[PDB]
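Visitor: Before we start, here is the structure in question, set down as structure tokens.
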Amino acid sequence: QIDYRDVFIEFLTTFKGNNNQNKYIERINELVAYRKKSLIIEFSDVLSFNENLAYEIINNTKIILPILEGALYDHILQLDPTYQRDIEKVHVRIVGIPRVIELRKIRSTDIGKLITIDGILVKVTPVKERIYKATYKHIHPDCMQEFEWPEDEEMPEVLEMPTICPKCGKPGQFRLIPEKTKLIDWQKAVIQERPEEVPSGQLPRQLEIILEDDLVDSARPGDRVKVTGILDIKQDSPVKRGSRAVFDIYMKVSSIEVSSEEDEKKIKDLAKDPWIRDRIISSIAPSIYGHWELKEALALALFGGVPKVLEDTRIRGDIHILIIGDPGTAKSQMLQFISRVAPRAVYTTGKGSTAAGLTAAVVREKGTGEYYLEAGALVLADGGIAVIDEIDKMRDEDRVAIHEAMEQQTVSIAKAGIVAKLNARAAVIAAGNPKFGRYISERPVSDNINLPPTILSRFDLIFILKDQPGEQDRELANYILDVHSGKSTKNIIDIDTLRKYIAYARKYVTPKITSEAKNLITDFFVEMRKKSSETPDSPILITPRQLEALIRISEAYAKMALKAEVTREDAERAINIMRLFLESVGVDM
Amino acid sequence: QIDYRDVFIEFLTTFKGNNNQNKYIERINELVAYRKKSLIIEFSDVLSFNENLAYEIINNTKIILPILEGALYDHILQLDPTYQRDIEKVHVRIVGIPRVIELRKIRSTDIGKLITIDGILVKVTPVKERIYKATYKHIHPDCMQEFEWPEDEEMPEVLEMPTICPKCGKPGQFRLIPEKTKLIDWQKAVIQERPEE
DNA sequence: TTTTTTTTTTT
Ligand SMILES: [Mg+2]
Ligand SMILES: [Zn+2]
Ligand SMILES: [Zn+2]
């Protein structure tokens, strides 16, 4: 009854934020400056301003939304006439709806209402074009007339062809005219419920969502997203008569969120502590006793180095870690922790993986007999971390796919007439067991791990974990029993804060190596080479590839402390950890 | 509105090249020598010579492109009558269009406009033939009439058969006549975006 | 092509 365009338009112009900044008028600025055509409004903000407007949006969404959009378009038109003849429609998207429903609990009562669903994006289709207003021509020697068939409304999800010519009243043949047809961008994606919500003994459920207009290509597969929109039943084969009055539901997306100022302030405060590096290492797997050297290396892989593009070649910034340990050394517990704290990580197992599943799988569209690719584990981990457990138990045919990923950071696909090269810039963390149960110290690493030597050289660091009973058993027993009793360590950064810290560092920090750091690295290398030249009788090689590892590790240390330069201390720490690896593989100074 | 046919002809004949050599005339003569039927021009030269002509090419390419080809064809046959009886339609192609769009960034607003794309060829089909003007015969014991169904219009990409015989005004059965059907060479290729982008 | 269990030939 009461028009809400009046209260809405002044709400945009008059609203004060946390720091008294008038965000919405600032947000509306680049909408006309950069021609966004889409606006984002928080539900809490509109609720505090006027609850009557807020509750009308949730309930009567299908009616108030077109009215609100028209008011905003007029506001932009008077503010900048140049928007005309450029963008003819502006979308306003509402986020933060309190009505959040689990994927498994959707029932018929929620159809046609604005709801929010949290899940994981698993599938994305290429962008396509959908007709919303067609133009046909009547093929009848008398007629030769053109008209817009879905008059006075929009073309439904099912393409319907006119049967009677509206301009002559006769049936016959109608020809589509693509020149005068109105199109709109259209994309389809599949969302899956999070593994924490799946009930015992059940399999995860999936829901189909539709992204249109500017919402296309707003997310990548494997991302955790929050999506808001309207549910509706799906019609796909109306001509398929015969039983089956049962339909599936699909979601019509109106707004999507992936995964901000106070957090940035909180991150900066943490970096001010001189011992921030020690705190971060102590926060890696707090439930595991000992393994300080391994924890330090795992922290470095989370941050990584800085990739370098030379005149001809490319230098990867990712760090690869290989862990060999006796059974029961808590190898899998840390890998589970790493996959949970990293902003983007994929956890795989040697036995549960295949070559097609790791890189890309060809799917034949039975409906049209068409071939298209599906992203594999390594591709989904691009820009993140790939964790592989029990690498020694993987099939040899499935292991060769990893060889290209670690070396060239690329995956080559040539099958079913599809040729492409895919980026796989991901850090690889692998764990394995020795050949004969426990580890034999006297024998070299190569004959004690059951892996080809060609893959050993591709790892920046290798660690050996030995479960030798001794005087530390009492401390380990006391620590474990405390964990089972609920006792937790203090001064530990929680997972959520730690994940945000890593994401910020990987995005805004690019350390640069100073001259002093370069001299120390060069001096250590040449003196090591001279020492190694006397007797290079070790299974672990000392090739110049180790020099790149030293560069990467030093950059990671600087990035951990949010430093813009690599100083003497960072280079010294990188040498120490590199020296331990060069001597813990069974070869002495 | 303004007939650019005269402007196009003088532009070709009076184009100041790197040394005012009128290279467009040189390639026109080369085209006549080997019967190439395809003339390529640079958008920068057109814009420098007459920016108004350049805008019309880049904006109304659906309408004015056949007009320019007709003007060029008349000039060629006037220059050399022997070009006739060999090529009935010359081709003019534009290069260096400033409107460059990334492949992933294509949206609905770019449909029906002249754009350029950079990529990698992956698949190429063998050369085939496409019908653009078919000839049909009405199989109705009183008709025995032949006609070209797509009257005053090029045959669309969808092969459609007439429903009413235009010559006799009756429905029925129609048979295609390959011997009186116009054909054009047709090939399909697939372009893939570069891995860098 | 792809994963799977099966009998079969052939990589
Ligand atoms: Mg394990
Ligand atoms: Zn009609
Ligand atoms: Zn007839």
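We number each residue from 1, going along the chain as drawn.
Each Cβ is built from the backbone N, Cα and C atoms, and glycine gets one as well.
These came from Swiss-Prot, pasted as-is:
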- A:276-480: domain 'MCM' (DOMAIN)
- A:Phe303 to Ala (Swiss-Prot position 318): No effect on helicase and ATPase activity (MUTAGEN)
- A:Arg314 to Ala (Swiss-Prot position 329): Impairs helicase activity; when associated with 326-A-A-327 (MUTAGEN)
- A:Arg316 to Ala (Swiss-Prot position 331): Loss of helicase and ATPase activity (MUTAGEN)
- A:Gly325, A:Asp326, A:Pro327, A:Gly328, A:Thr329, A:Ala330, A:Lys331, A:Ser332: ATP binding site (BINDING)
- A:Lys331 to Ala (Swiss-Prot position 346): Sharp decrease in ATPase activity. Almost devoid of helicase activity (MUTAGEN)
- A:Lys331 to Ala (Swiss-Prot position 346): Loss of helicase and ATPase activity (MUTAGEN)
- A:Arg344 to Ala (Swiss-Prot position 359): Loss of helicase and reduction of ATPase activity (MUTAGEN)
- A:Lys351 to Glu (Swiss-Prot position 366): Loss of helicase and reduction of ATPase activity (MUTAGEN)
- A:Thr359 to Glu (Swiss-Prot position 374): Reduction of helicase and gain of ATPase activity (MUTAGEN)
- A:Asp389 to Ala (Swiss-Prot position 404): Loss of helicase and ATPase activity (MUTAGEN)
- A:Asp473 to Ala (Swiss-Prot position 488): No effect on helicase and reduction of ATPase activity (MUTAGEN)
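Give me the lay of the land around each of these features.
Guide: DSSP gives A:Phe303 (mutagenesis position) a helix state. Taking Cβ-Cβ distances under 8 Å and a sequence gap of 6 or more within the same chain, the neighbours of A:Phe303 (mutagenesis position) are A:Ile502, A:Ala505, A:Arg506, A:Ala556, A:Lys559, A:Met560.
When secondary structure is read from DSSP and collapsed to three states, A:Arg314 (mutagenesis position) falls in the strand class. Other Cβ atoms within 10 Å of the Cβ of A:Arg314 (mutagenesis position), summed over all protein chains shown, number 13.
Sequence-distant contacts (6 or more apart, same chain, Cβ under 8 Å) of A:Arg316 (mutagenesis position) comprise A:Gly305, A:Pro307, A:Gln409, A:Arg425, A:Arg552.
Counting only same-chain residues six or more apart in sequence, the Cβ atoms lying under 8 angstroms from the Cβ of A:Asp326 (ATP binding site) belong to A:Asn433, A:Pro434, A:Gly437, A:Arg438, A:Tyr439, A:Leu465, A:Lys466, A:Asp467.
Long-range neighbours of A:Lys331 (mutagenesis position) (same chain, six or more residues apart, CB within less than 8 Å of its CB): A:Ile323, A:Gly325, A:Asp389, A:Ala431, A:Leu465.
Annotation note: A:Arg344 (mutagenesis position) sits in a coil segment as assigned by DSSP.
DSSP assigns A:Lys351 (mutagenesis position) to coil in the three-state reduction, outside any helix or strand. Sequence-distant neighbours of A:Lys351 (mutagenesis position): residues of the same chain at least 6 apart with a C-beta under 8 Å from its C-beta are A:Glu390, A:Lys393, A:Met394.
Secondary structure at A:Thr359 (mutagenesis position), as computed by DSSP, is helix. Proximity of A:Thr359 (mutagenesis position) to non-local residues of its own chain (separation of 6 or more, Cβ distance below 8 Å) is seen for A:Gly376, A:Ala377, A:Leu378, A:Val379, A:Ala401, A:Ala405, A:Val411, A:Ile413, A:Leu422, A:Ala424, given in sequence order.
Packing around A:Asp389 (mutagenesis position) is summarised by its Cβ count: 23 other Cβ atoms lie within 10 angstroms of its Cβ, all protein chains included.
When secondary structure is read from DSSP and collapsed to three states, A:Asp473 (mutagenesis position) falls in the helix class. With a 10 A radius on its CB, A:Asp473 (mutagenesis position) counts 10 other CB atoms from all the protein chains.
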Visitor: Using CB under 6 Å from any atom of ligand 1, narrow the recorded positions A:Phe303, A:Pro327, A:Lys331, A:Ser332 to the ones that qualify.
Guide: A:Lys331, A:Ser332
Visitor: Which of these recorded positions is closest to A:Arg314 (mutagenesis position) if you go by CA atoms: A:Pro327, A:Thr329, A:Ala330, A:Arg344, A:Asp473?
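Guide: Of the recorded positions A:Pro327, A:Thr329, A:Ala330, A:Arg344, A:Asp473, A:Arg344 has its Cα closest to that of A:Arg314 (mutagenesis position).
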Visitor: Among the binding-site residues listed here (A:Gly325, A:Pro327), identify the one with the smallest other-Cβ count within 10 Å.
Guide: A:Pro327
Visitor: For the recorded ATP site, whose residues are A:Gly325, A:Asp326, A:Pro327, A:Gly328, A:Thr329, A:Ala330, A:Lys331, A:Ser332, find every other residue on that chain with a C-beta no more than 8 angstroms from the centre of their C-beta atoms, and list them by sequence position.
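Guide: Those within range, site residues removed, are A:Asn433, A:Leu465, A:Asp467.
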Visitor: Using C-alpha positions only, work out which of the binding-site residues A:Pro327, A:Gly328, A:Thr329, A:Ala330, A:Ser332 is nearest to A:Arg344 (mutagenesis position).
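Guide: For A:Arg344 (mutagenesis position), the spatially nearest of the binding-site residues is A:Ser332.
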Visitor: Who sits close to A:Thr329 (ATP binding site): which same-chain residues at least 6 apart have their Cβ under 8 Å from its Cβ?
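Guide: Set apart from A:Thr329 (ATP binding site) by at least 6 residues yet with Cβ under 8 Å, we have A:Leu465, A:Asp467.
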Visitor: Cα distance, A:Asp473 (mutagenesis position) to A:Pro327 (ATP binding site), nearest Å?
Guide: 16
Visitor: Roughly how many Å separate the Cα of A:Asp473 (mutagenesis position) from that of A:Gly328 (ATP binding site), to the nearest whole number?
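Guide: Cα-Cα distance, A:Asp473 (mutagenesis position) to A:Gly328 (ATP binding site): 14 Å.
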Visitor: Mind giving me a neighbour count for A:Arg344 (mutagenesis position)? Other Cβ atoms within 10 Å of its Cβ, every protein chain shown.
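Guide: Excluding its own Cβ, A:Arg344 (mutagenesis position) sees 21 Cβ atoms within 10 Å.
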